[PDB]
Amino acid sequence: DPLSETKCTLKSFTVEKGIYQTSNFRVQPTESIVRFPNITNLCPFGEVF
Amino acid sequence: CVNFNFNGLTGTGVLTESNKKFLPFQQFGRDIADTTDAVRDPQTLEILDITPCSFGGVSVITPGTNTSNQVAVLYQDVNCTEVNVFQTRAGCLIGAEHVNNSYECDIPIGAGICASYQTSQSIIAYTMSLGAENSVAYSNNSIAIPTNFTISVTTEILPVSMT
Amino acid sequence: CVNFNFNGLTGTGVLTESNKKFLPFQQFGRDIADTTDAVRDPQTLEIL
Amino acid sequence: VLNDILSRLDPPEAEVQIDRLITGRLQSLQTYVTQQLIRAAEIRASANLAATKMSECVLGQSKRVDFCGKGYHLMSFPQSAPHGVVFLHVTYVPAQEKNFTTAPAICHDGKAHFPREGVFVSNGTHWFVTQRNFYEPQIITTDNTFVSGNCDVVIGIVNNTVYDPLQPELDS
Amino acid sequence: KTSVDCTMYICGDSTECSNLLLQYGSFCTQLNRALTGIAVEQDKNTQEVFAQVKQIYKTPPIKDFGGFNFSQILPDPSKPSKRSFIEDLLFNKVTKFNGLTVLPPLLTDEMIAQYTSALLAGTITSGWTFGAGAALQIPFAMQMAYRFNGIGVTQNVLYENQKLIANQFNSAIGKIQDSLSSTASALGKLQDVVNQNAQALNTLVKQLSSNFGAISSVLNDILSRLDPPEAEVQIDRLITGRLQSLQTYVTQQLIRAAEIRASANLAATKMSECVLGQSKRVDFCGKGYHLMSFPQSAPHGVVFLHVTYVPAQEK
Amino acid sequence: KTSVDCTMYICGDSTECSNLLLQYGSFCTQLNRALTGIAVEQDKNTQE
Ligand SMILES: *[C@@H]1O[C@H](CO)[C@@H](O[C@@H]2O[C@H](CO)[C@@H](O)[C@H](O)[C@H]2NC(C)=O)[C@H](O)[C@H]1NC(C)=O
Ligand SMILES: *[C@@H]1O[C@H](CO)[C@@H](O[C@@H]2O[C@H](CO)[C@@H](O)[C@H](O)[C@H]2NC(C)=O)[C@H](O)[C@H]1NC(C)=O
Ligand SMILES: *[C@@H]1O[C@H](CO)[C@@H](O[C@@H]2O[C@H](CO)[C@@H](O)[C@H](O)[C@H]2NC(C)=O)[C@H](O)[C@H]1NC(C)=O
Ligand SMILES: *[C@@H]1O[C@H](CO)[C@@H](O)[C@H](O)[C@H]1NC(C)=O
Ligand SMILES: *[C@@H]1O[C@H](CO)[C@@H](O)[C@H](O)[C@H]1NC(C)=O
Ligand SMILES: *[C@@H]1O[C@H](CO)[C@@H](O)[C@H](O)[C@H]1NC(C)=O
Ligand SMILES: *[C@@H]1O[C@H](CO)[C@@H](O)[C@H](O)[C@H]1NC(C)=O
Ligand SMILES: *[C@@H]1O[C@H](CO)[C@@H](O)[C@H](O)[C@H]1NC(C)=O
Ligand SMILES: *[C@@H]1O[C@H](CO)[C@@H](O)[C@H](O)[C@H]1NC(C)=O
Ligand SMILES: *[C@@H]1O[C@H](CO)[C@@H](O)[C@H](O)[C@H]1NC(C)=O
Ligand SMILES: *[C@@H]1O[C@H](CO)[C@@H](O)[C@H](O)[C@H]1NC(C)=O
Ligand SMILES: *[C@@H]1O[C@H](CO)[C@@H](O)[C@H](O)[C@H]1NC(C)=O
Ligand SMILES: *[C@@H]1O[C@H](CO)[C@@H](O)[C@H](O)[C@H]1NC(C)=O
């Protein structure tokens, strides 16, 4: 629980009244995207085979 | 939020429709502090702004564990959609009952909002009061003079030396 | 004060018969600085 | 653990390992020293403030507002405390107050009278002169008030009589 | 109130970098603790500088202040945030997602404006009594008579020259208005503070572009390009460099915050001894004999209008 | 009113050392900035 989060982050089983910072919320990337230009260039393998 | 790899650069962020006018030969934007700001999509000739994915501290507002174990959670500087919920200028507060009555600040949150444990009992967040207002009956021919008095002994504490 | 080496753990200090209530399976203690505090003699069933 | 690195490696690479450890511990020590220096500057500022308060508050009577407790300062008493001092500031605070109609000065014989110490007040019908920090009404006379010019210039003047102590004695 | 997340700054979205960073102990805990202390100290500074009045007094609609005209410092009921003319001038004369955040101040500018309004109304309608205890009304002319008696000038001087003094005070306030409206550099100090902080942050951010001896300032490129045995050394170099940069920034912030705490203590002392009362300390409340003071808010600062008495024509 | 030349102190008359130093970024310029600020502070102190 967040209360336990505060308990460990302060290294104690008891917490005095106040506001403490314990961690950071960060949204994770749902998936990956890769983008490159159009594959227009082509090696002349068809000429040889 | 996506982890992206454009032509030669890689990063993590949210790609959004931009408002800038990149030149025909410009590919990667840059903010003032040498940080990537926008990119040109290699296939579609559209400029995408890179806004880093939302993040922020998770503060835990609590009355002393001696009195109770109920807590509230403040996600700093985010909307309450991306997480009895309060949307304050400091962020999203959860577990705090938002009341209208003002009181002296006990646990500061920010932007004039303070939280505290009050009465059956629960955690409330309120716009802290600066004190009970008053009006002085001032007029050009009226003076208020004391007739009695009180001798008050106050206490002022000052640290002098360390270990 | 002696230069001791128990089962590969090396150190320098005085060894004194301890009053600690070691459990039968505990081999040695530590300080908060991650340093040895008390050891159980490998040859004798004694903790110092 | 330095002992483990010394027991597990020969000098050729033990030197690198100990170099890393030494760099880390030296950085930690420097950080701690800088923190201590800044906190000592803080505490020195607080100690200078405490010394100034003890000089101008205990060994005397400061008229500096709110510098020696809320209200008008009467005196102070110092008390020790672990790594600090505690001042009990004894101050005077008006408690009960009354409204009055007031005037900046009063004509008596064309001349205007201004109060030496205190202000003129009226309980509705009569006019007294009372010190301004405690309602102590006194009859208006020529030893409580001093003359200056005439009462065609002051704004808010009110009429009244200024009893003269010398007149009854002269008559008698 | 700046706050930096060391884990995201040093090791932005990189598990291996975080694992390496976890070797360095509790650097982040003490850095975050220091920055949190700094923010708390700033909140305390503002609280003690401004929150010195127990209640919130408000001026009555009648402005029969012996001829004195405060309409340039009292709140404007038709205004953006109930700020006075000089307050608005001061506010108008002063001018991301990489682990750096700016926490909001506890007291919003509206609250600071309300505090200055309460202090100003108490000073106007009660003199200094509102500081010592319950506010005791008094005509403003008699308050100025008290002040003149306080500077060794008998009170009749005031009452015989009331209109002249009121006109001179109004002219002085107008001159202050014109000076503030014309010269932007007048508020230099406040601006300077802001500037310094920004530069610090900028420098910190720019440190992310330094290789610190590694092959590339980009962590992802090192991870993707080199084998783990050498990428580990490279990321060790990068972590050491970024930690040193963060430590330098934190130390600079601590020193500048000590400076600002000294300034805030001085401002609190000035407000206590200058506004709530009448100082007899020479050159502590403006050149000449001090009569009174009026506070005015400003972005992360205070502005005292010192009304003082200066003999002019000598024989 | 001291003033320290970061590049000449760390890398006195050596191009290679300076090129290695400039990899660290602004670790030198800000020291000079701080020392110049200190000097200006001293002058302001005396004038005040
Ligand atoms: C204002 O004070 C005066 C002075 O004390 C009061 O006048 C006296 O009133 C008493 C009765 O309470 C009489 O015995 C005295 O003879 C009066 N003296 C004079 C000189 O008039 C007056 O009554 C008070 N007025 C109010 C409204 O309280
Ligand atoms: C105080 O009493 C005097 C009388 O001695 C008043 O003076 C009179 O003022 C009126 C104008 O209102 C003139 O018409 C009279 O001629 C004046 N009399 C004398 C003898 O000069 C004076 O006005 C009174 N003060 C107040 C404030 O009413
Ligand atoms: C106090 O002074 C201000 C100006 O310093 C007065 O406001 C002016 O009033 C005149 C007359 O209506 C206008 O022409 C000006 O444009 C106003 N100036 C500003 C800046 O508002 C104000 O009236 C004075 N107060 C009193 C009670 O006379
Ligand atoms: C790239 O190819 C896609 C289809 O494969 C086409 O729609 C797009 O216009 C092409 N872009 C360029 C720059 O030729
Ligand atoms: C040769 O032509 C055939 C079509 O019959 C095609 O399938 C093949 O890909 C060509 N060879 C190369 C190397 O392109
Ligand atoms: C905890 O609360 C009890 C009241 O039930 C009180 O007596 C005690 O002093 C409190 N302890 C602390 C550390 O606040
Ligand atoms: C939060 O919501 C408001 C309106 O609902 C919007 O203007 C704002 O952009 C949102 N926050 C972010 C980070 O997009
Ligand atoms: C507070 O007051 C507003 C109107 O000013 C109202 O809409 C809201 O429901 C009230 N909330 C509570 C908890 O009373
Ligand atoms: C002043 O207050 C005290 C209360 O401590 C009260 O006993 C006393 O009667 C008061 N004096 C007057 C004159 O009202
Ligand atoms: C050998 O070790 C065992 C257990 O450690 C011990 O009981 C025994 O006495 C030892 N033998 C001698 C000769 O010390
Ligand atoms: C003075 O009169 C006003 C009327 O405006 C009243 O509110 C106030 O309470 C009076 N003073 C005292 C001490 O009662
Ligand atoms: C004081 O104000 C009243 C209005 O309440 C007015 O009639 C009177 O003339 C004023 N007196 C002075 C001296 O300005
Ligand atoms: C007083 O006299 C001196 C010379 O005796 C002269 O210089 C000075 O100007 C005089 N003061 C004034 C105000 O004129």
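Per Swiss-Prot, chain D residues shown: 976-1147, in order.
Note that Cβ sites are derived from N, Cα and C of the backbone, with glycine treated the same way.
Feature annotations, courtesy of Swiss-Prot:
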| type | residues | note |
| --- | --- | --- |
| VARIANT | D:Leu981 to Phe | In strain: Omicron/BA.1 |
| VARIANT | D:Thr1027 to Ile | In strain: Gamma/P.1 |
| VARIANT | D:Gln1071 to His | In strain: Kappa/B.1.617.1 |
| VARIANT | D:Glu1092 to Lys | In strain: Theta/P.3 |
| VARIANT | D:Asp1118 to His | In strain: Alpha/B.1.1.7 |
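If you measure from the Cα atom of D:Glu1092 (variant position) to that of D:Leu981 (variant position), you get 86 Å. Between the CA atoms of D:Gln1071 (variant position) and D:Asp1118 (variant position) there is a gap of 29 Å, rounded to the nearest whole number. In the three-state DSSP classification, D:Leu981 (variant position) falls within a helix.
Proximity to chain A (Cβ-Cβ under 8 A) holds for none of the variant positions D:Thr1027, D:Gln1071, D:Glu1092, D:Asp1118. Rounded to a whole value, the Cα-Cα separation of D:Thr1027 (variant position) and D:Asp1118 (variant position) is 41 Å. D:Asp1118 (variant position) sits 96 Å from D:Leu981 (variant position), taking the CA atoms of both as reference points.
Within the same chain, residues at least six positions away from D:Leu981 (variant position) with a Cβ under 8 Å of its Cβ are D:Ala989, D:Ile993. Every protein chain considered, the tally of other Cβ atoms within 10 Å of the Cβ of D:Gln1071 (variant position) stands at 11.
Note: D:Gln1071, taken in sequence order from the variant positions D:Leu981, D:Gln1071, D:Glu1092, D:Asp1118, have a C-beta within a distance under 8 Å of a chain B C-beta.
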